[PDB]
Amino acid sequence: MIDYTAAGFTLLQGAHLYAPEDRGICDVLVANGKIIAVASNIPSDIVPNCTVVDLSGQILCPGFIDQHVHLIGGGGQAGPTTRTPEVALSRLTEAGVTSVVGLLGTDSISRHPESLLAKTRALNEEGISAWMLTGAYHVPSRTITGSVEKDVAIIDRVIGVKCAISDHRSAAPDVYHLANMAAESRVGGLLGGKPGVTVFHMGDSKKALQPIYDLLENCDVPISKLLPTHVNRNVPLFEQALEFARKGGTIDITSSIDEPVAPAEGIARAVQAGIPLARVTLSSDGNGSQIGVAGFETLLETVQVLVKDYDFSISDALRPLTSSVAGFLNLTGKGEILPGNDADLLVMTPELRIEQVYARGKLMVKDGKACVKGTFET
Amino acid sequence: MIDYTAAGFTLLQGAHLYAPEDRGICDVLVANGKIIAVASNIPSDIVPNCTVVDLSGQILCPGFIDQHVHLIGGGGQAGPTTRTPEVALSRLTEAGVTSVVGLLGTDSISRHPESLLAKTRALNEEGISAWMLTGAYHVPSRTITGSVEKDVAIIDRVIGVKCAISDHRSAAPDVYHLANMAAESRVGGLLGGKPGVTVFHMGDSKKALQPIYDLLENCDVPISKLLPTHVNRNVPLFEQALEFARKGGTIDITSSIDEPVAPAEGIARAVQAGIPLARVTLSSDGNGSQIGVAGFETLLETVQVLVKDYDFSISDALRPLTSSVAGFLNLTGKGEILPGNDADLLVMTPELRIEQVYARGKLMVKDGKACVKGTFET
Amino acid sequence: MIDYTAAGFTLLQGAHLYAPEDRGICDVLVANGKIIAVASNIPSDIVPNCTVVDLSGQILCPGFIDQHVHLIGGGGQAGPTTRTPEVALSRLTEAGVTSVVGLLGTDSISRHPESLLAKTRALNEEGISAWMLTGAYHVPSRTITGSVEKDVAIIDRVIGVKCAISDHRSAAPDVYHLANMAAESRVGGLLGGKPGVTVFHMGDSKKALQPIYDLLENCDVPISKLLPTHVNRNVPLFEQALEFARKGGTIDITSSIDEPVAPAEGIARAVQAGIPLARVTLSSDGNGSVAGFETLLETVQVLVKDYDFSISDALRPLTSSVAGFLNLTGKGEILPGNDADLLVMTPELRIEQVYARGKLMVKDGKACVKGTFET
Amino acid sequence: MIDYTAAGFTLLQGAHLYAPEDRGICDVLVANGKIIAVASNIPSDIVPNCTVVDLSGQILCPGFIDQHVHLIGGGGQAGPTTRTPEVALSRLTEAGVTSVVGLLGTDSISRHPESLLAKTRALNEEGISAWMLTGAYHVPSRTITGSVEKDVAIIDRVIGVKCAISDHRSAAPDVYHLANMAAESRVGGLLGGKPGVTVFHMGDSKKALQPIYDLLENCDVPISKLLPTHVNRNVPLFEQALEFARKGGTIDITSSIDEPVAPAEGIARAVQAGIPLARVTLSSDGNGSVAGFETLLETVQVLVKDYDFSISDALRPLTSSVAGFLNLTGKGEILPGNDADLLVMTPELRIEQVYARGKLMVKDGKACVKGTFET
Ligand SMILES: [Zn+2]
Ligand SMILES: [Zn+2]
Ligand SMILES: [Zn+2]
Ligand SMILES: [Zn+2]
Ligand SMILES: [Zn+2]
Ligand SMILES: [Zn+2]
Ligand SMILES: [Zn+2]
Ligand SMILES: [Zn+2]
């Protein structure tokens, strides 16, 4: 008897697959955490020591990518008792999240990029995929190596930089400071093989997107590296974001913001405005302070709403959380079900309720409950 | 015989109380430095080991909050012989001051925030309540931790930052530098649970308030965090301050400046202009250089004048020194006589002359003379 | 009706009081979070709007002071996944802890004093009392302001410095670096009105206390400012510890270390060795890697149960001895003028109620007050 | 037809397998760059789209791990013209090297860790596996982030630190500086999940290993984290090295140093001295001043040919021993779950094929995969 168990062969059979593209009833063969074949009717005996999974009647889609999470905790805006706690593995996984991008916010005094970096690594070690942004609301940026360009270029998990504009919690940055920082992130990413993006937390100032336009007039950073987030927070801002997207920018809608522009509503309007889904993403702002802390249920909720109350197809509904995110951040191997991609998959009921979650080919959630937990989860 | 002396029970009986709100003849019961009951006719035997004080015929009001004092000394503008000496406890208390905010001025070369911080702490230890501002006239700010945001966030006694504008003694700051500094103070205060204000020493430049308006156009710091002081120093400046107050800003009048706009006059005009007292404060600039050094008698003097020559009610007269200050700096437990507030009280004759002063429930002045002195007072 | 509720009058009646000193059946009156009277038979009507609590048949004693807690989390010695989570309020209060001193350990790369300082502040706001030590195992120390001397003098919650010696995770400090760091903490303590102590995490190196002795010969910091902790981790170290205590030093036994010298055992031997309880402390090392806080109370139970200690004495290492060593004014003793940090226990020493600064935190053995984000 | 080519199924059949352990004639199945099965007679049809390679009559073994390579170039000791060029991929793979650890030497003015780090990354992308050491001969170390402890904990490819002792090109380090630096690497290793080793370039000074012994008496870093290299450079040093190994240390023999103690000879004497192979490593010092990589394989040949070693044993110093010392998970042994880093040799030990992470890199003794700018 030959042992082939090292391969971790798993055959996912008979689900209706949304890659997110509708592929109909189709099988998925996994090995070594990778998707190795996608096809209708894969012989259950094509490989030895194969775990076969009957998904008949279920749906199979790619795992969500949540690009805005306060992995080590956030808050602190109303004193020290408001510092939220760190994110626990199970919370992410039960929410359908297989890939995450961690970041800092208002507080960069009691929160440090080194802490964030360690947490990012723990999460990868625990089973999912994680990256981070250097900086925080504060401009000039607080970094690990002393320079934004150096952080993006040399710290493996760093993919870009974060900042805040048009917000009463900003560092009142001027255009030069902003331009320089985005330029450093851009360059650092070429060198490091990273997207080199600049993510802008938007507040409620009436100036809205101005600073971004100013910046573009003062530098050569491509518009495709600039990401405004929390765009649904106020109407006028939302409206400008639409045009920003119309000009070739990508906009990030926050799932945790219900009013004045609800998330599904925001996505629907984009489409109405003729904006291609590829230029719209959805992120949670999870673990930030809400006093409660923002969770991850809003992601799934948005997909359900879009399908059920908005007439989106499941395929379209999935984009903002999968392919558009991977697309924007250049996350190779993620967001789509293709041979050669990582085996980050969700298994859902036809009513869009998660039953199982695979991260890198490993069963993380079964029967809608986490079977793999963070090291200190109790 | 049971000892209940630890409580320090004190009953202040029968004065006409101005909370500053007129409460008429009313009693005040104190314990553990706190006001525990305010009411007419409190039974002199409600608590054991109670010190009863007959205030019949007298007035009872809250202790003054002087938010602009050069606690460690100031001056130095005309050479080293002009460096004034540090403030002595008794000077404050005999002047009716129970709470103070220390700060630096022109000289930040021979004066350091660490010195100011130590002095602040000594004063609390000696019996009164004290806080400070980081920075000084110089922009960029000279701080303790290296950053304005960090100083406000982590040094317990630091509540904001000071600077100078439109003055021949300024560091010729540009809008960005100013904006950044105010933004840091603002943010630092959210984190630290401080007001996070920015206090602007105003000089006689013709530009007057401009820089403040410029700043607001270049940042998202709320107008309510910005405090221009010495507004009565020149007419045109005073006039602009009125409108500044009209737009929602708070203005600080300096009691030690007699011309061209006297303090009581300044306060009267504000009211004439329809500005709510809540938006007007009065501070001494005590211990700065005047060669003499500015004292604290001008505070009380202003209240007397307002009542006697201006027709203000005592209640109204008290605001700028009590509730409006506490209101502006968010000094919980101060500026008002309510159960649960600190027992910082003044006892005056009907002609507004101070007889006794209680700081945190402790008798500091009796018969208009200090009975508790600074450790080195001789 | 006049309202006097701002005073928070509370009368704890009928318990057998251990201050820690046995005081027999005695009453305790509280106002504004402070103990205002201690006597038998205080009248229930002595003050208006008084909450009377009948504790007859129960024991009353001071809240515990745990001077060795990884408040923001610790661990990380076996990689990133081993970083423990921050401590929740209820875990402390349920274990009888009303005062705590937070610190860092091995990891001072992903762990920062500024973070520790915020957490310290959070806890104070939440209802208990907390302080911290600056530095970490690493020497030179990583501080907030850039100087150990400055951190201790100016940061209100900082009371001393932490370091590691004789351990395979130390920074290989030399005597000069150790002396200087201890002297800075000492001096900062004076300027800031802090104890200005130096806390030494002890490892298993054969050199044991050597470095301390060396330090003493190289500086003039008083012996009473130097605290070796984890002294019960190995025999030779423990024995050396006894000697150090005999010379005038204080020693900290770790409740979470059960072998080779158990906590109660170590305490009993110290005493049997002629060392006064005043020079013996007990701390948990709670939240390190996740070590909990139940061993504290258990040590007390064991001392009484198996070692012939009176209750009074068994309490000292967690109350008066710590408060005394750290100069925690208002803590560790039930006296008029002190803070109302009290435990209510059954005669068999099970925690029933806990008051911190006069506020009821735990009732029927269960936290009734929780951390802001406690789930 | 269903496409399964994404898996890269490859079946290596019929070779005499040395894992390094002699396993006789046995098959190896590979998928996704990992070894998924090791057994005799694996069915050629067991998996779809399988590339079958008939290796009958050949030997199969693990790829070599060269832990001492001047990846970006070295030299510069006789002025600017002596700076050697960076290492090309094919030079490594042709020599049987599939895993490498890069480092700096004498020159840390014209040579930077950031440059070394980029080159390390380049190689990983090009198909092999690479790590680096922070620092250089200079002590205090010149690092990327400013701290040895921080470099090791946070820079993914950094696994330890390099330094020079007992050499006329050293920085004249004192024991404190050496101890501190070793302790920082040790601690960073723990936090980052790295071996956290200290690699000591040994020169010809008569003091030989002294500094190491001294260091040990001045810190608590385990002996197993300290690696003296170039130990065969002189006799007295070599002999002292044997002793150090006997005490529990590991020793690195330089394949490029032929006198006075040749590489094979040194290995044979170590063994004859009672030292287990697990505590003996072999590295090239390749690309220094331009030293090549052929002496690696030659040492193996000589051990077998002239020293009575079995093949299994002769392989250890370049495979399992290194992987074990550096904790290189997935490397140095042919086991299910490990990376497909394999060599195909003739029975007389000549390299024929080389696979790195399952990719064919060298064929018929010639690189068939080259560096991006390889000419
Ligand atoms: Zn945000
Ligand atoms: Zn956020
Ligand atoms: Zn001024
Ligand atoms: Zn002034
Ligand atoms: Zn320890
Ligand atoms: Zn500890
Ligand atoms: Zn060398
Ligand atoms: Zn070398």
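Residues 1-289, 304-389, in that order, are what chain D shows, numbered as in Swiss-Prot.
The backbone N, Cα and C atoms fix where each Cβ goes, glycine too.
Taken from Swiss-Prot, the feature Zn(2+) 1 binding site covers D:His68, D:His70, D:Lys162, D:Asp285, and the record attributes it to experimental evidence. DSSP gives D:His70 (Zn(2+) 1 binding site) a coil state; it is part of no helix or strand. Taking Cβ-Cβ distances under 8 Å and a sequence separation of 6 or more, the neighbours of D:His70 (Zn(2+) 1 binding site) in its chain are D:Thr84, D:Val87, D:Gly102, D:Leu103, D:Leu104, D:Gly105, D:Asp285, D:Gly286, D:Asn287, D:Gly288.
One entry in Swiss-Prot concerns the mutagenesis experiment D:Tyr137 to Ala or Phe. Its note says: Reduces activity 1000-fold. Cβ neighbour count for D:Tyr137 (mutagenesis position) (all protein chains, 10 Å cutoff from its Cβ): 24.
Non-local neighbourhood of D:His230 (Zn(2+) 2 binding site): D:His201, D:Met202, D:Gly203, D:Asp252, D:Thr254, D:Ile257, D:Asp285, each in the same chain, at least six residues away, with C-beta under 8 Å from its C-beta. Taken from Swiss-Prot, the feature Zn(2+) 2 binding site covers D:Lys162, D:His201, D:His230, and the record attributes it to experimental evidence.
Within the same chain, residues at least six positions away from D:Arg169 (mutagenesis position) with a Cβ under 8 Å of its Cβ are D:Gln77, D:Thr106, D:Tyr137, D:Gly203. While the structure shown retains the original residue, Swiss-Prot records the mutagenesis experiment D:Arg169 to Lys with this note: Reduces activity 1000-fold.
What Swiss-Prot notes for the published mutagenesis of D:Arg169 to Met is this: Loss of activity. DSSP gives D:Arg169 (mutagenesis position) a coil state; it is part of no helix or strand.
Swiss-Prot gives this note for the published mutagenesis D:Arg233 to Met: Loss of activity. In the three-state DSSP classification, D:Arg233 (mutagenesis position) falls within coil.
Of all the Cβ atoms in the protein chains shown, 20 others lie within 10 Å of the Cβ of D:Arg233 (mutagenesis position). D:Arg233 to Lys appears in Swiss-Prot as a mutagenesis experiment; the accompanying note says: Reduces activity 1000-fold.
In Swiss-Prot, a mutagenesis experiment is listed as D:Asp285 to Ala, annotated with the note Reduces activity 100000-fold.
In the three-state DSSP classification, D:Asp285 (mutagenesis position) falls within coil. Positions annotated as active site, proton acceptor by Swiss-Prot, on the basis of experimental evidence: D:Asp285.
According to DSSP, D:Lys162 (Zn(2+) 1 binding site) sits within a strand segment. Sitting within 8 Å of the Cβ centre of D:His68, D:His70, D:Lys162, D:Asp285, and not among those site residues for Zn(2+) 1, are the Cβ atoms of D:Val69, D:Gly74, D:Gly102, D:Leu103, D:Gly105, D:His201, D:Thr229, D:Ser283, D:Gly286, D:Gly288. Across the structure, D:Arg233 (mutagenesis position) and D:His68 (Zn(2+) 1 binding site) are spaced 15 Å apart at their Cα atoms. Not one of the recorded positions D:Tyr137, D:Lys162, D:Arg169, D:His230, D:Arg233 has a CB under 6 Å from ligand 8. Within 10 Å of its Cβ, the residue among the binding-site residues D:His68, D:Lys162, D:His201 with the fewest other Cβ atoms is D:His201. The Cβ neighbour count for D:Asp285 (mutagenesis position), using a 10 Å radius over every protein chain in view, is 22. Only D:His201 of the binding-site residues listed as D:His68, D:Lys162, D:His201 bring a Cβ under 6 Å of any atom of ligand 7; the order follows the sequence. Sitting within 8 Å of the Cβ centre of D:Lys162, D:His201, D:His230, and not among those site residues for Zn(2+) 2, are the Cβ atoms of D:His68, D:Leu103, D:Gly105, D:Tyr137, D:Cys163, D:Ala164, D:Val199, D:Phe200, D:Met202, D:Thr229.
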